[PDB]
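Undergrad: Right, I'll just put the structure down here and ask away after.
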Amino acid sequence: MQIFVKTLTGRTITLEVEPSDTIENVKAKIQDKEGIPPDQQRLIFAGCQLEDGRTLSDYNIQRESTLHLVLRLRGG
Amino acid sequence: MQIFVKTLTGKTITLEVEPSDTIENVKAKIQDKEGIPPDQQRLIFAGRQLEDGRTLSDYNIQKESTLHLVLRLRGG
Amino acid sequence: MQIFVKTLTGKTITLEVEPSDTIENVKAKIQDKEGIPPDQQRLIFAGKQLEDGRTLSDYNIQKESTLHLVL
């Protein structure tokens with residue numbers, strides 16, 4: 001399935017995923033296409049921060065859902 | 001009365017307000033709830049930016065209306 | 001000279017800089033206090049996106065100014 005990932009400045013990217021993909025897996029796809037390492041990524045859906053060990057289906061993320069990608073700091 | 005505000009990352013917050021509340025007062029209330037600084041907040045209702053000196057009632061903002069926070073950007 | 005770098009999430013970084021420092025210097029300093037490479041950084045002062053090749057003086061960024069950092 002196709003999901004959208006939006007940054008704060010409106011840039012949107014489109015990824016192909018499956019509902020059983022884990023968040024860490026999605027973060028690795030984001031790295032591969034945009035060069036941002038996973039540790040600098042914080043993903044959010046509907047105000048909810050997404051945890052690395054879970055899957056997209058654990059947060060009811062579906063066809064054409066929109067995630068938010070924001071910066072994560074070490075001290076964070 | 002209650003209104004709703006969508007944050008930049010898709011979180012929905014509820015405010016307690018009155019129709020005579022100014023936009024500024026709403027921005028402050030948002031800060032108290034979510035810690036977002038007023039300089040950072042740009043508010044939208046029905047596609048129009050809310051000017052800081054006006055009231056909710058001026059924009060026909062009724063109970064259970066939803067406003068959207070968007071990123072305040074200006075090319076230069 | 002201390003500035004504040006804020007993310008739109010809710011974190012604040014304090015940096016020590018001088019008004020002659022270039023935007024690229026400042027991004028290098030951010031790349032150190034945290035490991036965010038410069039090409040993945042967008043700095044905003046009071047609405048204006050900051051570009052390479054300027055200095056903090058050029059934008060009139062004084063001590064205790066607040067920048068915003070976004071992806």
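Backbone N, Cα and C atoms are what each Cβ position is placed from, and that goes for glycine too.
Pulled these from Swiss-Prot:
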- B:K63 to R: Abolishes HLTF-mediated polyubiquitination of PCNA (MUTAGEN)
- B:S65 to E: Phosphomimetic mutant that binds and activates PRKN (MUTAGEN)
- B:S65 to D: Phosphomimetic mutant that binds and activates PRKN (MUTAGEN)
- B:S65 to A: Prevents phosphorylation in case of mitophagy. Decreased localization of PRKN to mitochondria (MUTAGEN)
- B:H68 to G: Loss of DTX3L-mediated polyubiquitination of histone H3 and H4 (MUTAGEN)
- B:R72 to G: No effect on ADP-ribosylation (MUTAGEN)
- B:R72 to K: No effect on ADP-ribosylation, when associated with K-74 (MUTAGEN)
- B:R74 to K: No effect on ADP-ribosylation, when associated with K-72 (MUTAGEN)
- B:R74 to G: No effect on ADP-ribosylation (MUTAGEN)
- B:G76 to A: Loss of ADP-ribosylation (MUTAGEN)
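Please situate the listed features within the shown structure.
TA: In this structure, B:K63 (mutagenesis position) belongs to neither helix nor strand by DSSP; it is coil.
For B:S65 (mutagenesis position), the Cβ neighbour count at a 10 Å cut-off comes to 17, with all displayed protein chains included.
Counting Cβ atoms from all protein chains shown, B:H68 (mutagenesis position) has 15 others lying within 10 Å of its own Cβ. Taken residue by residue with DSSP, B:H68 (mutagenesis position) is part of a strand.
The Cβ of B:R72 (mutagenesis position) lies under 8 Å from the Cβ of B:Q40, B:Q41, B:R42, each of which sits 6+ residues away along the same chain.
Residues near B:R74 (mutagenesis position) in space but far in sequence (CB under 8 A, at least 6 apart, same chain): none are found.
According to DSSP, B:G76 (mutagenesis position) is assigned to coil rather than to any helix or strand.
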Undergrad: Rounded to the nearest angstrom, how far is the Cα of B:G76 (mutagenesis position) from the Cα of B:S65 (mutagenesis position)?
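TA: Just about 33 Å between their Cα atoms.
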Undergrad: Roughly how many Å separate the Cα of B:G76 (mutagenesis position) from that of B:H68 (mutagenesis position), to the nearest whole number?
TA: 24
Undergrad: Looking at Cβ-Cβ distances, which residues of the chain lie under 8 angstroms from B:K63 (mutagenesis position) while being 6 or more apart from it?
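TA: When sequence neighbours closer than 6 are ignored, B:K63 (mutagenesis position) has B:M1, B:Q2, B:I3 within Cβ distance under 8 Å.
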Undergrad: When C-beta separations to chain C are restricted to under 8 angstroms, which of the mutagenesis positions B:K63, B:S65, B:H68, B:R72, B:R74, B:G76 qualify?
TA: B:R72, B:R74, B:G76
